[PDB]
Amino acid sequence: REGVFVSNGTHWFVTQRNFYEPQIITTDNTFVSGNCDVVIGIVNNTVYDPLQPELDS
Amino acid sequence: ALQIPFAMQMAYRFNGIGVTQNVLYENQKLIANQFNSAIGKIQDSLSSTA
Ligand SMILES: *[C@@H]1O[C@H](CO)[C@@H](O)[C@H](O)[C@H]1NC(C)=O
């Protein structure tokens, strides 16, 4: 949504652009735009979705 | 200076004109061809037009 994706070498994070602040990537932090195949340089991952653990109750 | 991939720089520039950056990544090859072509028009424009 705002900021940019990065990896420390083994995990993937989003940070704001002007100050390193690693947030674990979620459906809150990100917006979808279709399937992968159009995007040059995309990478595989897990995006966390906070609703799915809550409705596990 | 901080290095950044140029397709990742233009995704910042598109946000700075209120266009969501997926409009760049879904069109990157097309945008690149338009920029490359437009610089080609500048070569011809300057080469002819004193
Ligand atoms: C990457 O970050 C995660 C969470 O801070 C940590 O568990 C992991 O050890 C880090 N790995 C490296 C290579 O820094």
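Numbering of chain A is taken from Swiss-Prot, so the residues present carry the numbers 1091-1147, in order.
Per the header: electron microscopy, 3.3 Å.
The backbone N, Cα and C atoms fix where each Cβ goes, and this holds for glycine too.
Copied from Swiss-Prot, the annotated features are:
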type: VARIANT; residues: A:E1092 to K; note: In strain: Theta/P.3
type: VARIANT; residues: A:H1101 to Y; note: In strain: Theta/P.3
type: VARIANT; residues: A:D1118 to H; note: In strain: Alpha/B.1.1.7
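Overlay of Swiss-Prot feature records on the structure.
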residue	record	contacts (Cβ under 8 Å, 6+ apart)
A:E1092	variant position	A:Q1106, A:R1107
A:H1101	variant position	A:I1114
A:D1118	variant position	A:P1140
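Close to ligand 1, meaning a Cβ under 6 Å from one of its atoms, are these of the variant positions A:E1092, A:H1101, A:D1118: A:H1101.
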